Every structure is written in C-alpha cells, then in structure tokens.
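These notes concern the structure reproduced below.
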Amino acid sequence: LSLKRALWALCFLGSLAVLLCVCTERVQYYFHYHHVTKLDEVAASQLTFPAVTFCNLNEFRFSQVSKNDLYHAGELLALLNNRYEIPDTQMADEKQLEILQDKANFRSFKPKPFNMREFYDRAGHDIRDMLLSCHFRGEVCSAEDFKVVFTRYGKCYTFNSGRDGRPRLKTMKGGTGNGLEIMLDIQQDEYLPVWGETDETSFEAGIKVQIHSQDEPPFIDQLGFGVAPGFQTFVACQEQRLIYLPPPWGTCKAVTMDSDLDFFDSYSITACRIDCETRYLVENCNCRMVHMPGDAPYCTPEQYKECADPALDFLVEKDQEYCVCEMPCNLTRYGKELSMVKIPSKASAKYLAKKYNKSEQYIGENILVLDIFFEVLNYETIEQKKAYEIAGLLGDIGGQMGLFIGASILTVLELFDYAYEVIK
Amino acid sequence: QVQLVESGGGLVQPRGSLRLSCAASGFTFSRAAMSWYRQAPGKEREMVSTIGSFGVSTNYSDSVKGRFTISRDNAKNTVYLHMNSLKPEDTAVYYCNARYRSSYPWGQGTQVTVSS
Ligand SMILES: *[C@@H]1O[C@H](CO)[C@@H](O)[C@H](O)[C@H]1NC(C)=O
Ligand SMILES: *[C@H]1O[C@H](CO)[C@@H](O)[C@H](O)[C@H]1NC(C)=O
C-alpha cells in the first residue's frame, strides 16, 4: 500500500464519480424526449388551391321570411316578442315596418309544418344572386362551382371544396390575377331590420371568409376574417405544411386510414370539435342544429331555448374537457396577408351601375371583390425533429465511459465473471 | 389494432338473465356510439340496441324495448347488455360494433341460445 497505489485508487474512484454524474444526466436528458424544429422553404411549380369558404354576415334574407316562417321561428331569429307580437318600433322605417306588420297578422292563420334546415336553405343568401363574376386563373368561373355548406352563420358556400368528386384545382403562377377573383353583391337591402339592440344584434355588413385545406370542414364561426363592401381585398396566401411528433415527443394523433370520428370520413382538429358538439346534443336531447352532420332530426325552434343554446353553453364554459381533440401530426394550413384597394374607380362606376341596372350608390356600398392568390409558388414546411435518439444515447454513453474508466460492456461482463469466480 | 372482442355470453334457459360484455380496442371508444346486433342463423345482422358515446341516450329495437338494458362503461372499454326475460326467438350470435363508425372488422360474437 504505497503512495502510487493509493493515489491511483483515489483518482479512479474520483473519475468514477464524474462518470456516473454525467451518464445519469444523459439518461435523464434522453428521457425528457426533447425535440427541435426544422423550418424550410420548398419551391414548387404547382400548389393545390385551398378551399375558400365564405358567407354573408346576414344569416338570411328579409324578403324570403314568410308568414309561416315568422310564426314558428319568429322569436328565435329576433323579430318577435315572447307573445308573438312585434316589440317596440320607435326607431322603425315606415315601409320596412309595414312590410313586416302584414307578415305578422296571424288572423285565422293555419300553421304549416316547419323544418329549420329547409328554412335556412330557402331564406339564406343565394350564391346565384351574390356572385356577379367569378374568375379562376383567367378562365370564367360559375355559380355551380360553389358547394352549399351550413355553418353557424347560416348558408355558406365553399369554392374548390374537393367534395362531390370534383378535382381539386391547381395553380401555376403566383400573383394577383392568377387565383380566385370574385365580385360579390352582399345585398345590403335584404338584411334583417334592427329595431332594438339585443345581446347579439350586429351592425356590420360585408362577408366572412375562411381559407382552409380541403380535408377539414369550414369553421367560419371562429376561424374566419371579414371583408368589407367597396374594397378590392387581396388575400395573399402561404401554404404551410406542419409535421408534428407523436407521444412521447409531442402530443399528436398519427393519421390512420380511417378517422376516429363518428360523423367524418377524415380526421381534423375542426371535425373533432364538430363531432363532439353533435354527439353531445344528440345524446342529450335527440336533436341537432342545422349545421351538424349525422341523421338525427333537426331541432325545432322550441328546442333552441330549451335544448340547444343552454346545452352548448354548458359544454363550452364549464364542461369543456369532455372531448380532447388531439391535433394531427401533419397538416397544411394557409397563412394570409390582407390588403385593400378602393372599388369602384370613378372611371368605371357608371359601367357597373349600368351593367347591373342598380344605382351608383348601391354599387358603392354593396359590391366587394375578393382576390385570393398565392404570393409565390413555394410552401413553408415546419417539422418537429427528435433531438436525441437511442443511437445517440449509446454513443454519448460509450464515448465517455471509455473516456473516464476506459471500460466497455464486455469489461463489465468480465468483472462479473471474476466476482462470480471469487464467490464460488 | 381494432379487436372489439365480445365475451361473457353463453346458452341460457328461457326466461333468463344473461350479461354480455365487449372489449373494444384499437380506437377511442369514448367518442364512439356502440351497438349490439343479432346475426339470425341464415339472415343478415339486425341491430339490437345502441347507446350514445356519453351513455345518456339508449336506443332499442321493437322486441328489445323494456326487456334489455344497455350499459356503457367508460375508460374500461366495456359495453354491457343486461339481457332479461329471454326467449328462443332471440337465439342468435351477438355482435358488438360501433354503430356509426361501421368500417371495422367484426368480432367472432358470442352465441346465446334460449332453449334450456
Ligand atoms: C401527413 O404527413 C405525411 C408525411 O409525413 C404526408 O405524406 C401526408 O400527405 C400528410 N397527410 C395529410 C392529410 O396531408
Ligand atoms: C333595372 O331597373 C329597375 C330596377 O328595379 C327595373 O325595373 C328594371 O327592370 C331593371 N332593368 C334591367 C335591364 O335589369
């Protein structure tokens, strides 16, 4: 037991402390399951054009609501009082109030059956009326190109939905005149009159748009942006494909051939929420709002103050953790940039107000032009990458085990052999 | 993968009570309506009962009304059919599958025969 032996043994038992204090650090670091992001910009010569849902901020027209419609659902759509009578009409236009009062007689009126879905599909705004000239990549478009969808805003329309077997439309050039370009007439004179401000009374005009991939359904109620009449609105989109990491690295639901949804063929963070709401309503009181899928009968207007708004508020506010919507491990989303130009120029005001027989004032306050296009033909890709894999773990453990004590797993096996041979 | 195995069903005496259990794997049943079916020997599957994903709503057939009970156990992947007052008219193999999410492998099914 000399000083060389003692010093060497002490240095070994000192170098063995650092080895463990570092190996356990690496093992813990691996078991945190860290990741890092990789952003890239892939240039492409073709991008599939997104689906463009949009619809008027007016749920449904005033010239289409009828005597029958005003009876069953007059109270719901905020035109009649509780006792089937018109509320205070101090701030009421004379002609508008007379054209409503004759619709609210109910003198020996024999009500007919009422279907809320049928009401929306009839009183809602018609694309054949709003759409004045659609264009796509300079080729004339049509009102038959817009598919009818039903949302909380009523009867909305989706362009390039990719549903009903139609092929999704590709775009070949960026820039302004190489995408969708629709002139709309929001029909501001069909808007429901506002006598008194209720909780939900809305004073705005214009339409609401959402730009989404064809996989997910429209969700304009939360994901839309407004565009205003009398304004060329350029919407420069940017495709953005996102790869996420499943557990344990992240929290995402790897896409399977089928969806984990009772009402939707494919899975989406939005389809999940719509499915949750529909299932909750159907299981609670056996009816669905007009905008939900499935087969249950639509709620009658009586079942909206007794079954729809209460249950939906209950689910949203305090009961919010029934359905946890895992967000898919990859999806394409569309960023956007908005800009505006005045419509119409003094040069072409009269041409429009003659092309449509309407007044120049009307054209000024009713006509808008969406112009949705890709800025440049490339897509951003945002990936989550696993930051420390098992091969890296073995490398980092071996390279320092062989730096501090110069051992290997075979050296440990030989040491176990020797320890066994002693004990025998 | 989607197992959806069904167990706990055996031949029973007429006017007897039996309990049928299914173990759905492969999907989050928490958000899946679950239905029971009768494969009549030589005939197509006929729905027996359906329960909502939340368990609040129960649907039955014509002959199943007020004779069967459907129970759904959450976080246990088990659907319970509380059969009662059985008759030979319901002697068939029983299949449990998601009602609205029909594109799934159908399990073997437990045969219950109400003879004696
Ligand atoms: C999901 O990501 C994969 C690549 O990771 C891709 O091939 C697939 O198209 C993506 N799914 C959808 C619905 O975009
Ligand atoms: C336009 O002017 C008024 C608008 O209501 C109408 O009487 C007339 O028929 C319209 N003419 C055309 C050609 O649209």
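Here chain A follows Swiss-Prot for its numbers: 39-462, in order, are the residues you see.
Any Cβ shown, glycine's included, is placed from N, Cα and C.
For A:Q102 (mutagenesis position), the count of additional Cβ atoms within 10 Å of its Cβ stands at 14 [all protein chains shown]. A:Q102 to R appears in Swiss-Prot as a published mutagenesis result, with the remark: Decreased inhibition by mambalgin-1; when associated with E-167.
Other C-beta atoms found within 10 angstroms of the C-beta of A:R155 (mutagenesis position) number 14, with every protein chain shown included. Annotation of the mutagenesis experiment A:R155 to L or F in Swiss-Prot: Decreased inhibition by mambalgin-1.
According to Swiss-Prot, the mutagenesis experiment A:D167 to E carries this note: Decreased inhibition by mambalgin-1; when associated with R-102. For A:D167 (mutagenesis position), the count of additional Cβ atoms within 10 Å of its Cβ stands at 13 [all protein chains shown].
Sequence-distant neighbours of A:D347 (mutagenesis position) (same chain, 6+ residues apart, CB-CB distance under 8 A): none. What Swiss-Prot notes for the published mutagenesis of A:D347 to A is this: Loss of inhibition by mambalgin-1. Changed pH-gating as lower pH is required for activation.
In the shown protein chains, 11 other C-beta atoms lie within 10 A of the C-beta of A:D351 (mutagenesis position). Looking at Swiss-Prot, the entry for mutagenesis of A:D351 to G says: Decreased inhibition by mambalgin-1. Changed pH-gating as lower pH is required for activation.
Here A:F352 (mutagenesis position) comes close to no residue that lies at least six apart in sequence on the same chain with a C-beta under 8 angstroms from its C-beta. Experimental mutagenesis at this site is recorded by Swiss-Prot as A:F352 to L, annotated: Complete loss in the shift of pH for both activation and desensitization by the spider venom psalmotoxin-1. Decreased inhibition by mambalgin-1.
What Swiss-Prot notes for the published mutagenesis of A:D357 to A or N is this: Changed pH-gating as lower pH is required for activation. The DSSP secondary structure for A:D357 (mutagenesis position) is coil. Around the Cβ of A:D357 (mutagenesis position), a 10 Å sphere holds 12 further Cβ atoms from the protein chains shown.
Quoted from Swiss-Prot, the note on mutagenesis experiment A:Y360 to A is: Loss of inhibition by mambalgin-1. Taking all protein chains in view, 13 other C-beta atoms sit within 10 angstroms of the C-beta of A:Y360 (mutagenesis position).
Comparing Cα positions, A:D357 (mutagenesis position) lies closest to A:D351 out of the mutagenesis positions A:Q102, A:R155, A:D167, A:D351. The two recorded residues, A:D167 (mutagenesis position) and A:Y360 (mutagenesis position), show a Cα separation of 42 Å. In this structure, A:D167 (mutagenesis position) is part of a helix by DSSP. Put simply, A:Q102 (mutagenesis position) is 14 Å from A:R155 (mutagenesis position) when counted between their Cα atoms. Closeness to ligand 2 is met by none of the mutagenesis positions A:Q102, A:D167, A:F352, A:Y360, no Cβ falling under 6 Å from the molecule.
With respect to their backbone Cα atoms, A:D351 (mutagenesis position) and A:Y360 (mutagenesis position) stand 13 Å from each other. Reduced to three states, the DSSP call for A:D347 (mutagenesis position) is helix.
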